[PDB]
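Structure, as structure tokens:
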Amino acid sequence: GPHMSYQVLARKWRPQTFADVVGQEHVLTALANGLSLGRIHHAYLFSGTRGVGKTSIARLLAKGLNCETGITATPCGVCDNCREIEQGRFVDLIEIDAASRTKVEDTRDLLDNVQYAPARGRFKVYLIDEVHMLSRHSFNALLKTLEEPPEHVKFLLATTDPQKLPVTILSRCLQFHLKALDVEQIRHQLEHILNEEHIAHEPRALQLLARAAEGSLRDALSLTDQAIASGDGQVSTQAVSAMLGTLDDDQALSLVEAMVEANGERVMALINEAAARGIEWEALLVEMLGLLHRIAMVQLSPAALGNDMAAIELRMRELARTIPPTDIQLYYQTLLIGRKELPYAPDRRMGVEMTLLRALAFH
Amino acid sequence: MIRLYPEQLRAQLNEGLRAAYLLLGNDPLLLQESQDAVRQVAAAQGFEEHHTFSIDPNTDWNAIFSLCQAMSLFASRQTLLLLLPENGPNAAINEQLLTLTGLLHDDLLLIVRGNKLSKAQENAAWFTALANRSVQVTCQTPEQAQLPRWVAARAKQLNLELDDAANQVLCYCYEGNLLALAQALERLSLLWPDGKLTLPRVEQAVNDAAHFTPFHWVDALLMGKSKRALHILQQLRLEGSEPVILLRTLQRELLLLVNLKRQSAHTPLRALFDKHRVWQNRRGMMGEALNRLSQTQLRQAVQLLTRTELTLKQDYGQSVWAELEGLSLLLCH
Amino acid sequence: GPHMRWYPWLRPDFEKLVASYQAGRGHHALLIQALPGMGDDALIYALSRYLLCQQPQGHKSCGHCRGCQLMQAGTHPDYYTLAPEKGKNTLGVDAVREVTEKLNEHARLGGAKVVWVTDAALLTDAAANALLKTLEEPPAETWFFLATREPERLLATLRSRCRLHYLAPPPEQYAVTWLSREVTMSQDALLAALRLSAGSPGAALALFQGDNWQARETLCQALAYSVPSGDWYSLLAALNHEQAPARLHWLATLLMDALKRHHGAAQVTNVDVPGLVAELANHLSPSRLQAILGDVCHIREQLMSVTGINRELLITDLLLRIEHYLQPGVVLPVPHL
Amino acid sequence: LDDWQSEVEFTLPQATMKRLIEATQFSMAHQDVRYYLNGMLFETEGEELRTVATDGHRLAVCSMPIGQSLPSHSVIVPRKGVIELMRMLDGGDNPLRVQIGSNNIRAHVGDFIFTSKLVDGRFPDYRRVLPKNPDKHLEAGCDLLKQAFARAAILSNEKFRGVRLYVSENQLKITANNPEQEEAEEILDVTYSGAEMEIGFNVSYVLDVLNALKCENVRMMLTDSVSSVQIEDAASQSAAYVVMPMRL
Amino acid sequence: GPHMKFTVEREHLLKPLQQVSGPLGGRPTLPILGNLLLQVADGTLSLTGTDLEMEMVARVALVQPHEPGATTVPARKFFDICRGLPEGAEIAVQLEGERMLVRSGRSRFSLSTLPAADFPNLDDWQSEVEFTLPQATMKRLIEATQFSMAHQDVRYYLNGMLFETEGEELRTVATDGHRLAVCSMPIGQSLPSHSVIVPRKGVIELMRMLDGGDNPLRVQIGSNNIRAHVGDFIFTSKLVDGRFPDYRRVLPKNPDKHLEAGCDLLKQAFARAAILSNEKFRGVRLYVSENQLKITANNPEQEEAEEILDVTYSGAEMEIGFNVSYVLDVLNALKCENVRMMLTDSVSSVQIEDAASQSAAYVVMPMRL
Ligand SMILES: Nc1ncnc2c1ncn2[C@@H]1O[C@H](COP(=O)(O)OP(=O)(O)O)[C@@H](O)[C@H]1O
Ligand code: BEF
Ligand SMILES: [Mg+2]
Ligand SMILES: [Zn+2]
Ligand SMILES: [Zn+2]
């Protein structure tokens with residue numbers, strides 16, 4: 001009854017078949033063909049940035065691997081084993097969060113476990129996630145069970161970043177680099193989800209949400225939930241724009257045109273106004289970087305104008321004409337390093353002020 | 001309550017005993033000497049059973065009721081000893097001491113060792129009830145002004161005829177603990193049973209006391225002797241001395257040196273020497289330390305020191321010995 | 001303090017952030033981003049009181065029930081707090097481990113199962129990755145809350161599970177009015193407090209009721225002798241109170257105001273020390289001034305990040321480097337890479 | 001605080017509850033990674049109370065009729081709750097009023113009140129665990145098997161006490177080796193009607209099952225040298241046990 | 001090598017192994033301390049259990065042709081196999097060189113062996129006294145003297161019992177804090193004077209193995225080795241050196257107050273006073289008046305216990321504190337219904353003898369409550 005029948009989109013719309021996964025065809029194809037042809041490896045290491053699907057691909061692989069209907073690239077999804085693995089109550093798929101089970105006691109427990117028979121499925125599979133922070137002792141104890149396990153043991157490793165793995169651990173498992181999801185893929189999946197759940201939206205807000213989340217579908221859905229929590233349960237351009245606090249090209253170009261002409265007083269007044277409206281400073285810096293990039297493109301070849309908006313492209317054309325490429329490069333470099341140092345700045349606003357005032361250095 | 005000094009305790013022990021004894025201080029040589037002097041006094045007065053307890057945070061009520069049961073009526077007379085925590089009595093033992101103060105008999109002689117306590121700890125009721133019954137012994141390590149006099153007297157009780165140069169070098173090499181002074185004195189006495197402590201004899205040993213940290217490493221830089229302090233650092237790295245401690249010594253001393261360097265243009269040297277209350281025997285080297293090392297040298301040295309401490313702090317440790325000897329070789333110019 | 005303190009401008013946000021839970025569509029996680037002392041703690045507390053209350057009143061918590069009576073006594077069996085111990089500063093894997101292992105059991109009082117992390121930036125990354133599973137997929141009727149001064153310093157993964165709710169500082173005039181009603185002194189001090197604290201009225205209150213304000217005054221006076229004489233070393237005693245980050249921040253704010261005074265700007269942060277601002281502009285060269293400001297910010301970062309660093313050595317080297325820079329003929333650094 | 005209403009109400013003899021807990025207690029997980037394992041499943045259906053315990057290498061199911069019409073319900077009680085439940089109920093008093101709610105369990109035993117919170121989650125089904133086509137069967141007296149395994153367990157490995165069963169028409173055989181390169185071997189006269197088979201068990205769980213089985217004659221069911229065993233009372237079907245074998 | 005052969009019935013094999021288990025196992029510091037030594041002598045098997053200071057030898061009678069020889073086998077595993085086997089099944093034991101084969105019924109076992117690692121002389125006594133103390137004598141002596149002796153005490157010699165043989169009688173004494181025990185058993189034999197201290201653990205081992213109140217025993221006591229032949233089996237222990245207080249100097253302290261009467265009534269009163277006795281200072285107060293005793297207790301729980309007893313007395317009014325546990329052990333080991341009690345002072349030792357006979361005497365130094 002009051003048990004919260006609603007579930008968050010980041011988990012409700014988790015992939016349930018190899019045909020429901022957005023992108024990563026470079027790994028879905030390999031996994032499905034390996035399932036079908038009869039070549040299955042005893043340790044799979046899915047690695048990629050946040051919210052790209054390592055856990056989901058691993059869970060689909062587990063669903064397929066120990067389905068009672070043979071070992072097929074297409075799990076049935078109606079049997080028992082599919083249902084429990086989807087629910088996560090299956091005995092033979094064991095979830096180990098490597099942050100916790102890093103002491104030698106837990107690793108010894110795991111190595112004791114691997115020596116026995118399964119219970120319900122063909123294969124007993126350890127989904128170890130965030131493996132890249134097992135203590136060195138844990139990895140050295142885990143080498144033997146990751147190298148030559150028994151017949152019914154397969155390992156599925158999920159890591160946020162491959163770098164922290166001991167390279168020997170990398171070498172014994174099958175690496176799958178999950179590519180970050182392209183903006184087009186994210187926007188199409190969002191369109192499909194929101195149409196499926198009978199939620200009104202418009203493509204513009206979808207593009208904004210895709211741009212904000214740097215290639216992480218879970219991040220896209222998190223921003224979707226934030227955008228529907230505020231704004232009467234709907235996705236709209238004004239809603240997402242307010243949620244992100246993003247700014248139109250006019251204001252950022254006002255900043256770059258005042259700063260390129262060393263109009264320090266105007267620059268500081270613009271920053272004061274932006275603070276009064278309370279924008280996100282990182283957004284200001286990314287807009288300045290984008291405008292400087294477009295100016296550089298126009299300088300290189302006149303064909304690539306600013307035509308995506310083309311509203312105040314007169315100003316962009318004039319600024320390109322009136323500024324040497326070197327000065328624009330210096331402005332971009334200064335703003336970019338400043339952007340790199342926002343977290344280290346004592347305050348965001350003052351960090352942007354430092355960066356802009358330093359850009360004001362050239363005459 | 002009778003507060004006494006370690007040398008003057010014996011006389012009191014001869015005149016009359018007190019059921020409760022307290023030994024507060026950091027220097028453990030006088031602590032153990034007073035403890036076993038009182039113990040041999042009690043043994044001379046028939047006390048046979050000697051119980052000692054190590055009271056820790058782990059020590060608790062079930063670690064003290066056996067104590068209380070001990071001193072009721074077993075045989076003849078006995079003594080008790082305790083070891084107090086580093087911070088002194090806590091609230092956990094604040095009641096245990098109150099209970100212990102409720103039963104004082106000539107059967108049991110109570111001995112307590114420890115370091116200095118907060119003024120709110122002796123303000124407790126158990127201490128007040130123990131005032132007339134107990135005797136406290138001061139056991140801190142005093143300044144170095146009375147150090148030569150005290151060590152000369154001690155060597156006299158050790159039957160050692162020290163020279164002025166021997167006294168100077170032995171004091172200057174061991175300003176850390178009376179344990180060091182002792183071990184040096186007994187080493188010298190056993191090596192030379194005659195007792196005459198000539199400077200050529202006392203200088204040999206193995207080195208200047210030990211490899212220490214400050215004395216000669218810093219002093220040679222103060223006078224600018226690169227070879228001396230450099231060899232001292234080589235020996236320090238040979239014995240694996242902790243680099244962090246060396247850095248702490250440099251931080252605590254070079255800052256005073258920098259303070260000395262300032263104001264020298266618009267104030268006579270001796271006024272700055274006595275304004276900081278720096279030791280005159282140290283002032284004799286501070287003079288040429290200021291004279292030789294200029295302000296630019298100080299700035300460069302502090303800059304490289306900060307770079308070194310930085311690189312050391314985030315677990316890099318990029319050849320700490322190389323940068324330390326670099327500091328030394330800058331300070332020798 | 002006792003149940004902390006509600007703040008008047010927080011009332012709108014909470015309302016919005018409770019609507020998402022009244023409809024039942026509330027995302028289990030929540031990463032509230034708010035400045036120190038802003039008032040996010042009261043928001044999280046009031047939210048949890050509404051959530052674990054057996055009878056949730058409209059926009060209120062209960063009015064009367066045992067379910068939050070055990071909350072007021074701070075002894076609810078579901079409500080868990082994750083804060084580093086008073087003697088430590090890093091939240092260990094052990095506390096999050098205990099909380100998450102005790103989450104798998106049912107709800108004791110038949111209601112929700114609410115967790116709370118007092119401050120997320122303090123979470124050790126190992127603790128963050130131990131808490132990752134619990135945040136991504138919690139059991140039914142399990143909710144979470146978190147507080148951060150900034151989200152970007154958090155682990156790349158932990159924020160990705162959560163919604164990044166934001167607490168906008170109140171409008172400048174409203175904050176000034178509230179602080180004037182609370183603390184009585186000249187408005188220049190109040191503007192300095194708000195702009196220094198990036199708009200956090202609670203942080204301005206902490207600055208006033210804390211000794212630092214007077215110490216801040218001290219620094220001003222010290223600079224009033226340093227800059228006209230080129231004698232900065234005497235600032236050491238002013239900048240060493242275990243508040244080297246905050247005091248260095250005040251110094252950098254002053255230097256920012258001076259550089260603003262060069263490229264004459266209508267508004268500057270330090271409005272209680274305009275004469276100091278003018279003097280700082282007068283004596284110091286803009287390239288030297290920017291190099292010095294960069295060094296001040298760099299040293300403040302070095303002190304804030306690495307604990308166990310020696311404050312005295314760092315500040316002494318900083319002051320010596322500044323004194324060196326005020327000498328003509330020096331080459332100044334420029335940020336890069 | 002207002003008490004929670006119960007959706008499962010019944011009353012039990014102390015003998016029945018004691019038998020169930022003794023039958024399944026040694027078969028539940030300790031701190032195991034799978035959170036829903038560290039506990040005991042109390043299924044009820046018809047007039048029968050069933051108890052299930054597993055740790056991924058073991059399974060104890062014990063079914064006893066109650067005579068009371070009961071709904072189909074499931075519940076998990078964690079380690080501590082059931083341990084102090086067994087400690088709590090020891091006398092011969094009839095009152096065992098057991099109440100199962102959505103989140104907690106309470107058993108009233110006269111003047112003592114049981115209280116614990118249920119492990120949220122759904123237990124795996126035991127019928128899917130018990131082999132469905134056991135094509136090999138064995139029979140022997142319970143005490144003979146128990147004494148034999150206890151004797152053979154003397155010289156096994158310490159931490160994991162593996163033993164090897166060679167089951168054939170001629171007789172049953174069990175062997176044990178240890179890190180000390182020590183050999184133990186012994187023979188039992190069970191009635192078999194099949195060919196040779198080799199399996200590897202852990203003597204700890206087998207010994208526990210035999211000790212808490214508490215019957216006269218015992219029957220083993222087997223399918224394969226890797227599949228699960230099904231040990232049961234040869235004279236009753238109120239309790240079944242499974243021991244997933246060991247790799248060698 | 002030499003090889004050994006045995007066909008030994010289980011029941012007649014268990015009791016020796018079960019008995020010798022004392023100086024066996026128990027955190028064996030060496031691979032040889034935790035093992036039992038077997039040897040064949042004529043028609044007997046000797047089982048030796050060693051812990052470097054107590055050597056226990058058991059003689060299993062052999063009834064079948066058995067191959068001679070000796071070996072060292074893990075004591076615990078041998079005990080477990082010999083116990084778990086079916087009752088009455090003869091066990092066939094063979095030495096397969098480095099291994100130890102043992103078979104029984106339908107079961108086979110192998111053991112790791114040690115050839116020779118605990119075979120020195122192992123014992124050398126002096127035997128000043130060789131009294132043939134019969135079973136029942138030291139039975140009651142030791143049960144009346146053990147009590148709860150020194151644990152962690154700095155005075156090492158107070159751990160072991162003091163034996164003193166003189167004339168026709170042996171006096172056994174034991175000091176521990178307040179409590180002190182002594183029994184003067186009339187052996188009746190013309191025996192030389194001898195004084196010795198035996199370890200407490202050796203005493204408890206001897207008493208535990210003792211049992212069976214029928215057979216006279218041979219006790220050979222020296223200055224460093226004591227041997228006791230309890231019927232079939234043999235035990236040997238080291239000997240603690242002197243510095244022990246003289247019982248002739250702690251027992252007779254010129255008692256002046258005399259008392260008598262029931263012992264079990266005092267037991268019940270002491271148990272009921274122990275409920276409200278000082279939990280930190282174990283002991284209650286005893287008011288002594290003419291033909292009357294009063295027992296009072298005041299625990300920190302602010303509960304007062306008082307009882308009155310009819311104990312004969314013709315001395316002066318007295319108030320003596322005492323440990324309830326020590327005197328309760330005195331009463332329990334006195335095995336009598338009536339006791340005699342001699343008071344000296346509130347800080348001087350209080351004697352308690354058996355009212356049945358002088359053979360049993362005890363001392364408790366009073367408490368200050
Ligand atoms: N390739 C993908 N296809 C479809 N949805 C995806 C994909 N990757 C991520 N997602 C979305 O992200 C959510 C979390 O995905 P997950 O697989 O847990 O990422 P991770 O690799 O970081 O554990 C899923 O519930 C799903 O909505
Ligand atoms: F969020 Be994912 F598992 F990197
Ligand atoms: Mg994941
Ligand atoms: Zn399926
Ligand atoms: Zn309420």
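We count from 1, first residue shown onward.
The backbone N, Cα and C atoms fix where each Cβ goes, and this holds for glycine too.
Look at Swiss-Prot and you will find A:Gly48, A:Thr49, A:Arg50, A:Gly51, A:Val52, A:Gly53, A:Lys54, A:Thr55 tagged as ATP binding site. Classification of A:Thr55 (ATP binding site) by DSSP places it within a helix.
Annotation for A:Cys79 (Zn(2+) binding site): same-chain Cβ neighbours under 8 Å, separated by at least 6 residues, are A:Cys67, A:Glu68, A:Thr69. In the three-state DSSP scheme, A:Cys79 (Zn(2+) binding site) falls into the coil class. Swiss-Prot lists A:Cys67, A:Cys76, A:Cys79, A:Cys82 with the feature Zn(2+) binding site.
Among the mutagenesis results in Swiss-Prot, A:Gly121 to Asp (Swiss-Prot position 118) has the note: In dnaX2016(Ts); present in both isoforms, unable to grow at 42 degrees Celsius. The residue drawn here is the original one. Secondary structure at A:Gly121 (mutagenesis position), as computed by DSSP, is coil.
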Cβ within less than 8 Å of chain C, restricted to binding-site residues A:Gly51, A:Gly53, A:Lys54, A:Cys79, yields A:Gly51
Integer Å value for the Cα distance linking A:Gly121 (mutagenesis position) with A:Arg50 (ATP binding site) is 30
A:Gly121 (mutagenesis position), Cβ-centred 10 Å count of other Cβ atoms over all protein chains shown, is 21
Distance filter, Cβ under 6 Å of ligand 1; input recorded positions A:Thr49, A:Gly51, A:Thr55, A:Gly121; output A:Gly51, A:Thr55
Near Zn(2+): residues not in A:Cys67, A:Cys76, A:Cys79, A:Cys82 with Cβ within 8 Å of the site Cβ centroid are A:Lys63, A:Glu68, A:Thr69, A:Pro75, A:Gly77, A:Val78, A:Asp80, A:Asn81, A:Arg83
Students should find that the Cα atoms of A:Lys54 (ATP binding site) and A:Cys76 (Zn(2+) binding site) sit apart, in Å rounded to an integer, by 21
Using a 10 Å radius on the Cβ of A:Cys67 (Zn(2+) binding site), the other Cβ atoms enclosed count 22
Cα-Cα, A:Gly48 (ATP binding site) versus A:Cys82 (Zn(2+) binding site), nearest Å, comes out at 25
Spacing of the two Cα atoms, A:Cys76 (Zn(2+) binding site) and A:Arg50 (ATP binding site), in whole angstrom, works out to 28
Rounding to whole Å, the Cα atoms of A:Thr55 (ATP binding site) and A:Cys82 (Zn(2+) binding site) are apart by 15
If you count the other CB atoms within 10 A of the CB of A:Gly51 (ATP binding site), including all protein chains displayed, you should get 25
A:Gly51 (ATP binding site) to A:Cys82 (Zn(2+) binding site), Cα to Cα, whole Å, comes out at 23
Neighbour count check, CB within 10 A, over binding-site residues A:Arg50, A:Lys54; minimum at A:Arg50
Those same-chain residues, other than A:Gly48, A:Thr49, A:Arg50, A:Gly51, A:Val52, A:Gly53, A:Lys54, A:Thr55, found with Cβ within 8 Å of the centroid of the ATP-site Cβ atoms are A:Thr160, A:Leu178, A:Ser216, A:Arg218
Distance filter, Cβ under 6 Å of ligand 3; input binding-site residues A:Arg50, A:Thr55, A:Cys79, A:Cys82; output A:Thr55
Counting every protein chain shown, other Cβ atoms within 10 Å of the Cβ of A:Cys82 (Zn(2+) binding site) number 23
